[PDB]
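Structure, as C-alpha cells:
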Protein chains: 2
Amino acid sequence: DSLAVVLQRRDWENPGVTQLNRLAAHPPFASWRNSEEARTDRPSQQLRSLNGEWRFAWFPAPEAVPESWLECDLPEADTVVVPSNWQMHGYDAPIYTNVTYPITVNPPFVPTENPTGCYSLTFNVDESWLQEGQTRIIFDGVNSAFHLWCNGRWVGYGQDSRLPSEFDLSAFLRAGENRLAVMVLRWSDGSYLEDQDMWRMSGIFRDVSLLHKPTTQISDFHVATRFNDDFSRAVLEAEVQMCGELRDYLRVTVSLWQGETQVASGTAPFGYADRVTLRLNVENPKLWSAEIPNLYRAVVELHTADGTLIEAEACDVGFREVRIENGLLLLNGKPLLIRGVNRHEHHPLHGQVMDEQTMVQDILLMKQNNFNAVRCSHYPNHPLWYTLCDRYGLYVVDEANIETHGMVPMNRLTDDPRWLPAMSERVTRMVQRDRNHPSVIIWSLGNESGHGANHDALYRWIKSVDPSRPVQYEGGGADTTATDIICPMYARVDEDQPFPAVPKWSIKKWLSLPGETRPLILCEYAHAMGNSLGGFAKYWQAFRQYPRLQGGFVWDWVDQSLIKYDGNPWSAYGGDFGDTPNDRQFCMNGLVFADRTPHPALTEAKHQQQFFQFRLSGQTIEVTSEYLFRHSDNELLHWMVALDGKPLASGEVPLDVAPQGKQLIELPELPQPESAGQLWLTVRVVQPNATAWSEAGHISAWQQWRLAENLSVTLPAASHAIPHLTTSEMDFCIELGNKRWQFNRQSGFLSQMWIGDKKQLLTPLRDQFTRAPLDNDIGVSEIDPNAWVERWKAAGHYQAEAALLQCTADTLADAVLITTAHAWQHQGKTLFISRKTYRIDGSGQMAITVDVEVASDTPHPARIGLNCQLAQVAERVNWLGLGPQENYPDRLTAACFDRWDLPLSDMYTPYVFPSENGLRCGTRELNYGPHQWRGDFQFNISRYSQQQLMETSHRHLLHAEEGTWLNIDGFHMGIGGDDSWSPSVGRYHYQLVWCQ
Amino acid sequence: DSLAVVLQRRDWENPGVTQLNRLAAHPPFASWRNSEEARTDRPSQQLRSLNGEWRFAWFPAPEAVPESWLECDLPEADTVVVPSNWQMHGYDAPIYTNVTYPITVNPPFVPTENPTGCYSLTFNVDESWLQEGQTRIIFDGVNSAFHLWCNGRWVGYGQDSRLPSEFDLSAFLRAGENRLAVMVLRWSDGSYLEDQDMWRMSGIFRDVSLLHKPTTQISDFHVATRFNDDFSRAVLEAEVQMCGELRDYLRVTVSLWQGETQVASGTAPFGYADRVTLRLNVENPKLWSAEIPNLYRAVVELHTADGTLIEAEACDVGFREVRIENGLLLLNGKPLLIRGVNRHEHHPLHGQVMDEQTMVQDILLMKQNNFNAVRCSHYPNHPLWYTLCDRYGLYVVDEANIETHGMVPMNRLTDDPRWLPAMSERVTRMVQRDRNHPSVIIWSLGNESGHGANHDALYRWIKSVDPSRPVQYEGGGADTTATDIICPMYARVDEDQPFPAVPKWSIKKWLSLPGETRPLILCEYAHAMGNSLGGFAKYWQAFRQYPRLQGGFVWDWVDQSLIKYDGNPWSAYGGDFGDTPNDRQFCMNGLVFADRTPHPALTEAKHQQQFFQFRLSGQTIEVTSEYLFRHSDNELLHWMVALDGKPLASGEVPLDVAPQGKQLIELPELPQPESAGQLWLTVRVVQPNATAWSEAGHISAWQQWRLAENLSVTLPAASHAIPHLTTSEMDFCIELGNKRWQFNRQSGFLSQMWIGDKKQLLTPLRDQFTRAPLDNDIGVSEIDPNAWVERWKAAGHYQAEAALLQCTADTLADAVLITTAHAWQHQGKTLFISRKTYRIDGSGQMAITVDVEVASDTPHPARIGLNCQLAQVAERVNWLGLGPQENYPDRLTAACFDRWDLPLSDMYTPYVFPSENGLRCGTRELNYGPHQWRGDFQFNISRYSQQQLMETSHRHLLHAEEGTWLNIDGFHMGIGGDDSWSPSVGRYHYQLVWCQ
C-alpha cells in the first residue's frame, strides 16, 4: 500500500494500462428500492453523495509526497470543496494551449515535475450498508489520472477523466468510520490524447458519489426503438442484463409510463443466462424532436417471483429515428437543419466544474435563439446535461475525448496499434454510458485527430454496437471510410482552399465530388470572435439552397475567460497568469460571456437562424415555417409600417401554417403617403405564451422590406447671407451669426468650429483610412505576410502622412466654397488622394463632398471617412438607420432600419480585446447633442480613440478619453469571420450634410 | 524486484494488462552489418542465439517460490534444454480438452494452484555489445504468461505465447557475466482466449534469441505489390521506417536481387520524419504461386551519405495478387482450388517444440500429395515456417490465436469491449509480424469464437491496414459482416443441418443463399479419424462442379500423440496420463502419424486431390490439367492394359498440356482378346525428374476405366462323383477324397473342414451382422441415442442369437445339396433371416448362396457376410481386386483393380484405436494359403477378432489370436466421415465359391 511501491510502476507512463480493477461502464444508476420513487425520479437513499469539504495537499512530484499521508491528514493540508479544482485555488497556474503541447513531445513519457493533488476525506458509513450488499464509489470525473486508497489500502488506478470511473469498495470498507485517499496527477499518458484547445487544468471536477447495491443487481440495459413506415406502430427493445447468483424465481419487468399513466408493460424471467429480452408494442407514440421533447419514463424492475421488489432502475426514453438515405439525415422521416453550437464546458468562477443552474440557463439561452443542436467539444459532458437535453429538446452530437492535434504528423498515434486499447476505452465507455438517451443522435470519434486505422476500427465497432446513429469524424479530410457524416472544418462557401492531403474545398464542390453521396454538416464554422459571426448569412443561404448541406455548429458558445483580480474582476486570457507558451485571446470565442451576458453576435445568430422565412409579393406576405413536426400554434405576427422612422400603420395576424407548409397573409390597404422618404414594412413574429424555455411575448423572427419610396422633394439650402469669409494667411475663418468655422490653411482640415463661444472640436476633422487590429486581419500573426493588418502596415497606411495641397476656392452668391485635396504618401509612394469640397450655406448647413481615389497596387484601405473628437459629451446617441445593435457591411442582416436612440455606453460593446467596434451602418440621419448629420453613411461613436484601441490589449485597461470620438465613414470593408488564421473578408465619393 | 512485490498485482488475472514495457512488434530481423551477408541469408553475428542448458525449478503456486531464486540457482533446480517444455519432463501431466475448460470457468480469475516454471540462465556478454548500441532479447514463444528478471532486476511482463515477445535489455545488462531469470505461469487471463482443442501445455516452446542493434536502427517496413491488367508491369512499395536520432546524411536503399543478379533498386533520404517511401518498377516479373515459388531477395539498407553501411535488413518478397471479385478468389488473375490441411504444431518427442527438419519434412510430404494450402490451427506458427512456405510454394491461411469455444455462450467474451485490448493485441501483432510474406494469403480472425463486435472491429482494422488479403472468420454462422470468405465448419454436401442461430446448410444451399456473393471455402471438413476421409470424392465433385466453392482444409495433418513407455513406446491420447477431464481418442486425426509414417487415408487424399482429370472416349483419352500458371513439362503418362490382372499392352506418352487446357491422347490399337473377363485401362502420370520436393519417378495422378468385358464362358462344375454324405444325427459329413466337410445339424453352420488330416476351421463358419465401433458411429457417445453403435446395441444386433431351422436337403446326381436357414432374434423380435445353400461338386468347389432379409424397423445391419477363424497362418495374402491398400464402399475411389499380394502384417492397419479395418472391397478372387474364394465380394483378413477389436482400446494392447480371422462380406455400409459427433453414413443375396 506504500507510495514507494505503488508509484514505482509509473502506470501513468504506460499506454497499455488504462484501468486497474475498474468496474464495467454502465448508464447512470440510482438503485431505487421502490417503483414509485424510480418512476417519479425522486432521490434514492442508496445513492449517497459525498460532495463536501475534503483535505488537499499539493506536491511538485508524486515522489515528494511523504508516506505520512496514507495514515492521517497532513498538518499543511487545506480544506477544499469537492468537486473543485486546485488550479483555481492558486496552487499552480493553469495554461491554455492551442496546438503546441504544454508538456514535452515524447510519448508516452511525461515530465518528471508532475503536480500531484493529494485529495482525502474521512467519512462514516452505516452498518446497514456493510452487513450486506455491494457498495461502490463512482467518480464522475477526475483529471486526468488518479490512484485510490481506501483506509490505507490500495484499491486500484484510473484514467479517462471526462468519463465516470467506478470501483468496488465493499471489500475495503468496514466499521463505517473510514478514510478515502485519492492521489491525482496533472500529467499522464492520456494527456497525449487529451490535447483539447482548452485550459490545461486538473483536479476532481465532477461529483463524487457513493452507490450501494444488493448482491444481485441489474448490470446493463439498452433501450432501442424501431418504427413502421408511418410511425404509427413501434416496438421497444428493453434488453436487460443482470449479475450475481441466478435464481429461477427472479423476474424482470419493463413498464412504460406516459407521465403518471402506464401505457405498455411486460415481464419475463431470466434466460446468456443473465440477459433477458423484452419487446413492448406502442401505438400512436408521441414522437421526439427538438421542437417537441416528448418523454417516456420506462422503469426496469428486478423483482421476486412473489412480487417483492429487489432493485428498480429507470431511464427516460424518447421515440425517434435517425438514419441516412439518399444523402439526407432523416429525423422521424424528415430532413434535419442543424443549427448547432460547440458548447465548451467552462465556468467563470469554478473552472470546468458544472452545475445544474448553469446548465439549465445555457439550455434556455440556446433554445431562445433557435439553436437546436449541440456538440460537446471535445468530450462527453456531465451526465445530467443529456437528461436536460432530452427534457427540453436538443439534438446532441457526442464527441469522444480524443485529440492529438499537436503531434507531428497528426495521425502518428491513431495509426499505431499500441494505442488501440486507450482509444477503444475512451470511445466504448462513452458509447455504453450514453447510448440510451434519445437526444444524442450522432456519435463523433474526435476532432481532426488524423485518420489512421484505429479510427476505422472504432467506427466499425460503433456501427456494430449501436446501428441507430450515424457516426461522424472530421479527421483525414473528413471524407474517409471512418465517417458517415462528412464534417470538414471551416470549409468556405465558394472560395476553394486546396491544401495537401487535407484540402478545404468549397462546400458546394465537396457536395459535387464524384462518388460522394454522404450528407455534409460543418464540424466547425462561423468563428464567433467578438464582433464576428460574418458570412453567417452566406452560410445560411447555402444551407437553405442545397438539400444535402445540413447546417453546422457555430463555435463556440461560452467564453473561456477566467476571473482575475487586480480587487476589480477583469476577464483574462492565456498568458495573463504567467503561463507560457500560451495562445493569447484565441480562448475568447463565445456567443455569450462567461457570466452569460449576451454578446452582440448572439442577436445576429438568432436572426439568421430563425425558423420563419418571409417573401413579399405586392400586398400579401408569404410565410414559410421550417418546422417539420410542430404547428405554429404559439405565434402571432406583428406587421408595422414606418416612413423614415415614424410609424404609420400596424396590425397583428395570428399564424396558422403547417410544417414545411406555406401561409399567405393579406395585408390591409397600406397607407401611401405623398411625403418624401422610404416606406418600410417590418414584420415580427411573437410568441404570446411563455414556453418551457421562453417568456410570454418572446420574439422568434423578424424581417423587413423596402416599400414605395418618394424621392426627397423640397430642401432649399441657405436663406439670404453672403458670408465675408475672413481670409487670413493661417486659416480661413467663416462666421454666420453665433456659429463660426475655422479651416487651417497649412493642414487643409477643419480645425475648430464655434457655437457662440464654446469650442466643439477637440481634434481637427481628418480622414481615417485605418481601423483597429481585427482578429481575422491578424490571422496567425504576432509575422504572417498574408495577414491583412500586416499588409496594411507594410503598405504604411497606419503611417501614411497627409500632405496638404491647394485648389482653395472662395465665396459664392449666398455661401462660401472651400475646395482642397491631400496626398498621403508612405516612403514617397502616394497611397491615396482625396479631393474635398466644403459648402456652408446661409442656414448653417455644411455640405462636404469628398472624392477619394486609391492606388491599385496598395492593399484595400480599411475605411473611407472622416474622424474627429467632439468636445460635446452627451448621454445618448440618436440615429435613423440600421440598429439598434451594432452592425457591419458584411453583418448588416440582423440590423433593422428604424429611428434608434441609445446611451453612449451602449455605443461601445464590451469586447475584452479592444478593436474597431460600435459601428452603425445605413444611418441616414445622426443626432448627438446639438449637432446632426444626414445622408447615407456608417459611423461609430465612442470615448476611446482608434489609437488607444490598437494599443490597449485588455478592455479593463481602457481609459475614457476627453470629449467624444466620432468616425463617420462613407465606406468600410467587411470583417470576415470564416476563420481566424487567414484573411476572411479604387475611386470612391461620399456626401455628408452637417447641421445643428 | 522481489516476488512478494511483483506478484502482488496479479497481472495474470487482469484482462486489461497484456504487456509491460514490451517493445513493438516487427518482422523478424538479423541486424546484418554487411549487404552481401544480408542478401545471401548468411547468419548474422549480431543475432546470438541463447538456446542451451538452463536451470529450472517447479512450484505448485507462484507464491511458493522462495526469494532465494533471484540471486542464485536453487540447489534442487535441474538442468533443462531450451526451447523445451517442463510438462514432458514429468513435472506435471499435460491435459487435453476439447470443449470444457481445463480450469474453472470464471474469467478473468484463474485457479490459485498455478504451476510456475522457474527458468533461469547464467551467461556472458561481450563488452563490444555493451559500450554502444541497443541489445534486446527476443522470446519467440513463452506459454502462456511470464515475467522477466535480468540480473536480479525486474524488466517487464509478457503474454501472447504464440507470438514473439521482445524487451529492451541494454539498460539492465552490463559487465557481460550476467543472469537471466524468467518465471512462467501455466494459467493466466489469456487462457480464456487460449482454449485450443489441443494439449494444455506450457514452458518456453520456441527459440530464445539475443539481438544487438545500433542506436539508430531500422524499425519497420512493409513491402506491398500492385500489378497492371496483364501482370507484365508491376511496382514495389518498400515503405520503410526507422527510429532514433535523425541525421540529414542518413540514407536508405532498397535493392531487388533476382538471385545473384540485381534487377531494380532505389535510394532516398528520410522524410513522418522517420518514414521514407520507395517505389521500384519491375518488368515481366516471375510471379509467385504454389506451383512456382519464385523468390525475390529485397534488401533494405540503412547506409550513410558517404556510403558506409550501418544496418542492413532483407526479406524474401514474392509477386502475387489475392483479391475477391464476382464471388471468386483470384490468385494472379486465376481462380483458386484450396486443397488445404490444418497443420497442428505437435512433435512426438518434444511436445510443441518445432524444428527445421520436421518442418521441412512436413512440407515435403504435404507437397507430395497435392496439398497446396495450409491453415496454422489455431495460432501463428514458427517464423521459419512461413519462410519455408514461400521457398517451396504453399498458400497459408494465418489464424490469430483466439479460441473461446467452451464459454457459455460462445460470444460472451468477444462482445464485451473490455477484451478489445487483448484481442487487438493477439490479432495486430500477428498481422504486423507476418504481413511481408507472400505465401500468407488469407488472414483468419479465429475459429468459431462467437460473433460479437470485437470481431467486426478487428476485421475492419485488418482491412484498413493490409487491403491486399481477404479476411476469413468462421464464427457466428460464418456469414456475418466480419468475414470476406464464408468458411463454415463441416457443412455437408447435400444434407441440411438447420441449427438455431448457427445452422449448417448444405454447401450448395449456402452458395444459393439470397444476397450472398462471397466465395465459400470449407474451414474444416473431411475429419481424418483413422480409416476415415469419407465423402472426400463427393466433396471434390462438388468443389469441381461449383465455381464459387473453392475447396477446404482436411483436418488435420499430424497426429497429436505423445509417446508413453510401459519401456516399449506406445502412442497415447487424453486420459492415459491420469488427466481428467479429457477427450479420449479425439486427439487422433492425422493424415500421418506423429513420426510421419503415412496413414492409409493419405493415399486416398492424394488420389482425390490430383491435378489431372481424365475422360475416356473410345480409344482416345482426354487429359485436363488443373494447373493455372505452369505447364506440365515434368510429366509422362503410363497407360497399361490388363485382363483380370495380367498385363496385355502398355505404353508411355509424354504430356504437353496448357494450364486449364486439354490434351487428347490417341492410344494404339488396344488388344481385343477373346478370353473371358474384364479388360481394364490404367493410366498413371509419373514425374520422371526429381523436383525440390519429390524424387525421380514421382507418381502425381492415376485413374482407371473398364474396357470391353467378355462374359465368363466355360466353367463345368464337378467331374464324376456322387457323394454318399454320411447322414448322422449330430452332423452331415461329406467326404470327397482327402477333403472332408462337416456340417453341424444343431447349429446349422460349417463346423470343420478337412484337408487330409489337418484341421482348417478353428471357428465355425457363421454370418456376421456387426462391425467394431466406428468413430462416426460413436459420434459423441460414451449415451447418444442417435449414435449408430448405440442404435445397433439398442436393436441388439451385437447380442442377436442365431436360432437354427431346417430345410436340410440331400445329394443330387453329382453333388450334395444342403439348404438351411436361421433366425436371429433379440428379446423375441426377429432382426434378420437368411437362407443358405451349400453345394460341393465332384471337383471340390463349394458354392454357397445366401439370401438375407432384414426387418425394416431395425436399424441397417453393419455388414452381411460370413466370418470364421482359419487354422492356416500364411505369410502373405493374394487377391485380384481393388487395392493394394485397404478400401471401403464409400472410400473405394483410390482403390485400383489389380492382382495384389501383401504380407499378412500389411493386411491390418496400425490404428491406435482398434476397430474394423483391413477391408478390401471388389475382390473377385482371393488367395490365402491353400484355399481360394472367387466371385465378387469384400473382405478383411487379420489375426485379431472383431470382439477383441471392440474390447481393446489401444493398439499396443492387442494380442495376436491363434490362426487367422476372415470376414468375407457380400455387402457393407460406408464409414461416413463428414463429422465425428453424429451419423455420417432390406433383402440381400451373395454367391461365393470355395476352392483350393
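Numbers in chain B track Swiss-Prot; the residues on display, in order, are 6-276, 286-580, 583-798, 802-1004, 1013-1023.
The deposited model was determined using electron microscopy, 3.7 Å.
Cβ coordinates come from backbone N, Cα and C, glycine included.
Sequence annotations record features per position, and here Swiss-Prot assigns active site, proton donor to B:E462 based on experimental evidence. The active site, nucleophile annotation in Swiss-Prot covers B:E538 and rests on experimental evidence. According to Swiss-Prot, the substrate binding site annotation covers B:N103, B:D202, B:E462, B:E538, B:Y539, B:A540, B:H541, B:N605, B:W1000. Feature annotation from Swiss-Prot assigns Na(+) binding site to B:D202, B:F602, B:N605. B:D202 to F appears in Swiss-Prot as a published mutagenesis result, with the remark: Obliterates all binding and catalysis. Listed in Swiss-Prot is the mutagenesis experiment B:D202 to E or N, annotated as follows: Causes a significant decrease in binding affinity in the absence of monovalent cations or in the presence of potassium ions, but only a moderate decrease in the presence of sodium ions. What Swiss-Prot says about the mutagenesis result for B:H358 to D, F, L or N is this: Less stable to heat than wild-type. Causes significant destabilizations of the first transition state. For the published mutagenesis B:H392 to E, F or K, Swiss-Prot gives the following note: Essentially inactive unless very rapid purification. Causes very large destabilizations of the transition state. Record note (Swiss-Prot), mutagenesis B:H541 to E, F or N: Poorly reactive with galactosyl substrates. Less stable to heat than wild-type. The unchanged residue is displayed. According to Swiss-Prot, the mutagenesis experiment B:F602 to A carries the following note: Decreases the stability of the loop 794-804. Among the sequence features in Swiss-Prot, the mutagenesis site B:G795 to A is noted as follows: It forces the apoenzyme to adopt the closed rather than the open conformation. Reduces the binding affinity. According to Swiss-Prot, the experimentally introduced change B:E798 to A or L is described as follows: The catalytic efficiency is not increased, when the sodium concentration increases. What Swiss-Prot notes for the published mutagenesis of B:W1000 to F, G, L or T is this: Decreases affinity for substrate.
Projection of Swiss-Prot feature records onto the structure.
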residue	record	Cβ contacts under 8 Å, 6 or more apart
B:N103	substrate binding site	B:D202, B:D599, B:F602
B:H358	mutagenesis position	B:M203, B:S391, B:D570, B:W571, B:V572, B:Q574
B:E462	active site, proton donor	B:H419, B:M424, B:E488, B:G489, B:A492, B:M503
B:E538	active site, nucleophile	B:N356, B:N461, B:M503, B:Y504, B:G566, B:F567, B:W569
B:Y539	substrate binding site	B:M503, B:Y504, B:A505, B:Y553, B:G566, B:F567, B:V568, B:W569, B:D997
B:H541	mutagenesis position	B:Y504, B:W569, B:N605, B:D791, B:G996, B:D997, B:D998, B:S999
B:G795	mutagenesis position	B:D803, B:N805, B:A806, B:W807, B:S999, B:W1000, B:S1001, B:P1002
B:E798	mutagenesis position	B:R600
So of B:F602, B:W1000, which of the mutagenesis positions has the fewest other Cβ atoms within 10 Å around its own Cβ?
B:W1000
Under DSSP, is B:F602 (mutagenesis position) part of a helix or a strand, or is it coil?
helix
If you run the three-state DSSP split on B:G795 (mutagenesis position), which class comes out?
coil
What is the maximum Cα to Cα distance, in Å and rounded to a whole number, among the residues B:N103, B:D202, B:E462, B:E538, B:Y539, B:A540, B:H541, B:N605, B:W1000 annotated as binding substrate?
19
Can you name the residues of this chain that are 6 or more positions from B:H392 (mutagenesis position) yet have a C-beta less than 8 Å from its C-beta?
B:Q201, B:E413, B:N415, B:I416, B:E417, B:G460, B:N461
Check the DSSP secondary structure of B:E538 (active site, nucleophile), expressed as helix, strand or coil.
strand
Centre the Cβ atoms of B:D202, B:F602, B:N605, go out 8 Å, and tell me which other residues of that chain have a Cβ in range of the Na(+) site.
B:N103, B:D570, B:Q574, B:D599, B:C603, B:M604, B:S999
Would you mind checking how many other C-beta atoms are within 10 angstroms of the C-beta on B:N605 (Na(+) binding site)?
24
